[PDB]
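**Student:** Okay, handing you the structure first.
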Amino acid sequence: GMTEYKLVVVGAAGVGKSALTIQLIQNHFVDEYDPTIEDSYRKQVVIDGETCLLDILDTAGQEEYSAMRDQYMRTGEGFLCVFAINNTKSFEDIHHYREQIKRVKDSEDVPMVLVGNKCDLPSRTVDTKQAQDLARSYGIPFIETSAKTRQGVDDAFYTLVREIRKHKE
Amino acid sequence: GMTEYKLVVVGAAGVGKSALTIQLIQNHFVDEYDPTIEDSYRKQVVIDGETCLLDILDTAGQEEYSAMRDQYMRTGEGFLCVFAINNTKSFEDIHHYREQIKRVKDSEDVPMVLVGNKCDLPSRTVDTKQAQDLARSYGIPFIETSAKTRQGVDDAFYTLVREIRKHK
Amino acid sequence: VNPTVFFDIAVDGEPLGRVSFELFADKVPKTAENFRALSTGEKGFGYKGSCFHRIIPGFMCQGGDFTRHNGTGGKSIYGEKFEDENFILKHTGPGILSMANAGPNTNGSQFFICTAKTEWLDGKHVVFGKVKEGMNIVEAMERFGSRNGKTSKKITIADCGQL
Amino acid sequence: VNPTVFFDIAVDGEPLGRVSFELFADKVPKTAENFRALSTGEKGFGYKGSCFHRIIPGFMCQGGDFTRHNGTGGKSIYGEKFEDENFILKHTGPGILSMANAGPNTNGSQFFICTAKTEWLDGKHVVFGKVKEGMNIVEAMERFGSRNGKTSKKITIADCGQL
Ligand SMILES: CCn1c(-c2cc(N3CCN(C4CC4)CC3)cnc2[C@H](C)OC)c2c3cc(ccc31)-c1csc(n1)C[C@H](NC(=O)[C@H]1[C@@H]3COC[C@@H]31)C(=O)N1CCC[C@H](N1)C(=O)OCC(C)(C)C2
Ligand SMILES: CCn1c(-c2cc(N3CCN(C4CC4)CC3)cnc2[C@H](C)OC)c2c3cc(ccc31)-c1csc(n1)C[C@H](NC(=O)[C@H]1[C@@H]3COC[C@@H]31)C(=O)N1CCC[C@H](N1)C(=O)OCC(C)(C)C2
Ligand SMILES: Nc1nc2c(ncn2[C@@H]2O[C@H](COP(=O)(O)OP(=O)(O)O)[C@@H](O)[C@H]2O)c(=O)[nH]1
Ligand SMILES: Nc1nc2c(ncn2[C@@H]2O[C@H](COP(=O)(O)OP(=O)(O)O)[C@@H](O)[C@H]2O)c(=O)[nH]1
Ligand SMILES: [Mg+2]
Ligand SMILES: [Mg+2]
């Protein structure tokens, strides 16, 4: 029986959480904006030769509901913290998500991956260096992605699974 | 805002867990057998003058998966423990559901209601006195239902809400 | 005088009933007029045939996407989107009719009908009407919603117009 | 000798691709023949036009209800139901083709295609074939499943037959 990994995709509204997740699950790019309330997805994959089952929670970044994130943070095993490289505000929101996840898990050691999305777009406002530094300070990987081109999409989710496997041995 | 109550319908396969739940939510009787994998429903209702939101988990009674119940038992607030009046085995299985809920939740007073369904049928094999006694032990209500006639459907779910209220 | 419009609701093409709305032209004339004209279809397009794509019991019923029929579209009679007229009126309880949006000044055609008080939407969504008859039709639509809003049957505006 | 049949899968009417199956008539002749004749429709009824009503990623894809089209129906070429022929073959890994049922000796037309080993079904469901070509199509079908198996797009057997 294959292992299941409970991944949660978090970040500010419109950074591309659903676009990234739908690319992973359905090999389709959602061009339109269909804001999420809450969705769940499943996909079986081979990572480092080991078949496993990804259970993905796709969350809502609307700030009015920021106090309702505790339940999904308690249940999640690993967190994809997504911002958009052309939206400095979403990059500033990351710190909030990380602190919130650490608080809820009451742990300094929570599997996370920092994801800078929309790297296909020319209007970059968040330097790659600046995102790398933040990830280094947190001790987590950083991957630039494009849900439109699929760049880094598999890598982001697979790396998060590797982070979980390291916290589990 | 209105209070949310997380209800879980448990019991052996085929006892009518979905028939009762679909009657509550959609006001019709499913006469065909569509065994459940897992389903969730939402309904706002007024119980004793308080508006509230019912979150209902409809579970699978297949014994192959009896070791996989702990998680939904931990997350649930109250449990509708269903057997069928014409199925002795299902009444026997009810005991293990109770013990498993108490075990998982580590408490004798988990909000819980015993439901004897299919009460419209002839050839009952589990009469009301032993169900009543079983309910007297445990210390929980017992309601006879028929998802075909809709008898006791509202009472069963509303009584379970009243038990969560008494606890919390 | 504030105009009155109606929706004839059907479920999987089977008639359910009629709901009617007062539109508060006295307080939000531009937003009421948009909904009114979309209800009559007089601009060549409007709500007729569209569906309620998001129904969440305990909160609201949302619809109005007649351009894409997938929850992302819709347009106003003033162009694709128009500005927030005002936030005078509040989401005070069941039956309030209010504009959906994707942030400030992005009103189109999508709307929602409250089935409960939703005060945390005050000041962010433009309230412009209320159910006048047929609230029980709206309540009946709830039983086809779910936690994340996906519907289990097709809830359509089979007909609509002005009274 | 074991026959080979095929399904042409569509997604909301759009062609996806072909899955072919070897039917193990050399071990379960009655069960293999049922699925074969239902795939050709040579008896007047069968799988053509039916949907995959339950797709659970990590486990299996289930279909075969061409009588009620709601996941509860189906029939065999021998009558409403026929007995479990034997449990010689096991649910050993992806691609296994096996009979759905509602208990002992209730085989009809419903079947499932495993995308992983499902050894806890051994001795309870009759294994009678395996995917020969088009396992990538079965995997692609998983794009539109969910945890409880409800599909997000209509997955049909647009055509089917023997090779
Ligand atoms: C965290 C979960 N969660 C909840 C929520 C919240 C609560 N409460 C909050 C209030 N507390 C009280 C003070 C104590 C108690 C806890 C309980 N349970 C839930 C749900 C059921 O848990 C799964 C919500 C909610 C809403 C969003 C995202 C997540 C949400 C969200 C995303 S986008 C949007 N909201 C605005 C949206 N925009 C578009 O659709 C755009 C599309 C593209 O451009 C045109 C078109 C829009 O205008 N509307 C029109 C108006 C209602 C609104 N949709 C909507 O659906 O809200 C639903 C809901 C249930 C009211 C809120
Ligand atoms: C507890 C959750 N849960 C799981 C399950 C289990 C696991 N594993 C279990 C095993 N562990 C390893 C050894 C340790 C690891 C954890 C993980 N996650 C899950 C899911 C996703 O959590 C929501 C299942 C499962 C199955 C049932 C009910 C609940 C289930 C169920 C109901 S009826 C049936 N099964 C037989 C059914 N009958 C009809 O459809 C009848 C209809 C009427 O008459 C004609 C027609 C039938 O024949 N099939 C054809 C064959 C596969 C089968 N359906 C089916 O769908 O199973 C799906 C699934 C996911 C494979 C099993
Ligand atoms: N160019 C580009 N657009 C994207 C990308 N990811 C998402 N989008 C767009 O950004 C908008 C918001 O995406 P969405 O996934 O709904 O945001 P969410 O709230 O984080 O789920 C959509 O119109 C998407 O098409 C991307 O990698 N590149
Ligand atoms: N006569 C009668 N039949 C019922 C009743 N409730 C359920 N059934 C039948 O029992 C079968 C199993 O019902 P179902 O809800 O699917 O069982 P579940 O596995 O517990 O969900 C169905 O054919 C139902 O029609 C009832 O109150 N009376
Ligand atoms: Mg989203
Ligand atoms: Mg059921």
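Note that chain C is numbered according to Swiss-Prot, with residues 2-164 shown in order.
If you're wondering, the header gives X-ray crystallography, 1.9 Å.
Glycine is treated like the rest: Cβ placed from N, Cα and C.
Found this in Swiss-Prot, in case it helps:
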{"type": "DOMAIN", "residues": "C:7-163", "note": "domain 'PPIase cyclophilin-type'"}
{"type": "MUTAGEN", "residues": "C:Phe60 to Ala", "note": "Loss of ability to stimulate MAPK/ERK phosphorylation"}
{"type": "MUTAGEN", "residues": "C:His70 to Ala", "note": "No effect on peptidyl-prolyl cis-trans isomerase activity. Reduced interaction with BSG/CD147 and ability to induce leukocyte chemotaxis"}
{"type": "MUTAGEN", "residues": "C:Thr107 to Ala", "note": "No effect on peptidyl-prolyl cis-trans isomerase activity. Reduced interaction with BSG/CD147 and ability to induce leukocyte chemotaxis"}
{"type": "MUTAGEN", "residues": "C:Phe113 to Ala", "note": "Reduced ability to stimulate MAPK/ERK phosphorylation"}
{"type": "MUTAGEN", "residues": "C:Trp121 to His", "note": "No effect on peptidyl-prolyl cis-trans isomerase activity"}
{"type": "MUTAGEN", "residues": "C:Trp121 to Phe", "note": "75-fold decrease of sensitivity to CsA"}
{"type": "MUTAGEN", "residues": "C:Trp121 to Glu", "note": "Loss of peptidyl-prolyl cis-trans isomerase activity"}
{"type": "MUTAGEN", "residues": "C:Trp121 to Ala", "note": "200-fold decrease of sensitivity to CsA. Reduced ability to stimulate MAPK/ERK phosphorylation"}
{"type": "MUTAGEN", "residues": "C:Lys125 to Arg", "note": "Loss of acetylation and interaction with TARDBP"}
{"type": "MUTAGEN", "residues": "C:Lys125 to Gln", "note": "Acetylation-mimetic mutant; no effect on its interaction with TARDBP"}
{"type": "MUTAGEN", "residues": "C:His126 to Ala", "note": "Loss of peptidyl-prolyl cis-trans isomerase activity and interaction with HCV NS5A. Loss of ability to stimulate MAPK/ERK phosphorylation"}
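I'd like these features described in context: how deep, what's nearby, how far apart.
**Tutor:** Just so you know, the Cβ of C:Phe60 (mutagenesis position) picks up 23 other Cβ atoms within 10 Å once every protein chain is counted. According to DSSP, C:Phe60 (mutagenesis position) is assigned to coil rather than to any helix or strand.
DSSP gives C:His70 (mutagenesis position) a coil state; it is part of no helix or strand.
Within 10 Å of the C-beta of C:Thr107 (mutagenesis position) there are 15 other C-beta atoms, taking all protein chains into account.
Its own atom aside, the Cβ of C:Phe113 (mutagenesis position) has 24 Cβ atoms within 10 angstroms in the protein chains shown.
C:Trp121 (mutagenesis position) carries a helical DSSP state (H, G or I).
In sequence order, no residues are near C:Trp121 (mutagenesis position), counting only same-chain partners six or more apart with C-beta under 8 A.
Sequence-distant contacts of C:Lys125 (mutagenesis position), defined by Cβ-Cβ distance under 8 angstroms and a gap of at least six in the same chain, are C:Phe88, C:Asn102.
In the three-state DSSP reading, C:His126 (mutagenesis position) counts as coil. Applying an 8 A CB threshold to same-chain residues 6+ apart, the list for C:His126 (mutagenesis position) reads C:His92, C:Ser99, C:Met100, C:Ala101, C:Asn102, C:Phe113.
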**Student:** So if the criterion is CB under 8 Å to a CB of chain A, which of the mutagenesis positions C:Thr107, C:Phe113, C:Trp121, C:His126 qualify?
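**Tutor:** Answer, by Cβ distance to chain A: C:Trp121.
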**Student:** Quick test of understanding: given the mutagenesis positions C:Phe60, C:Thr107, C:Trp121, name the ones whose C-beta is under 8 angstroms from chain D.
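**Tutor:** Listed in sequence order, the mutagenesis positions near chain D come to none.
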**Student:** Just the number: how many Å between the Cα atoms of C:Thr107 (mutagenesis position) and C:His70 (mutagenesis position)?
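**Tutor:** Approximately 18 Å lies between the Cα of C:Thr107 (mutagenesis position) and that of C:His70 (mutagenesis position).
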**Student:** Pop the Cα-Cα gap between C:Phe60 (mutagenesis position) and C:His70 (mutagenesis position) into the table, whole Å please.
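**Tutor:** Distance between the two Cα atoms comes out at 22 Å.
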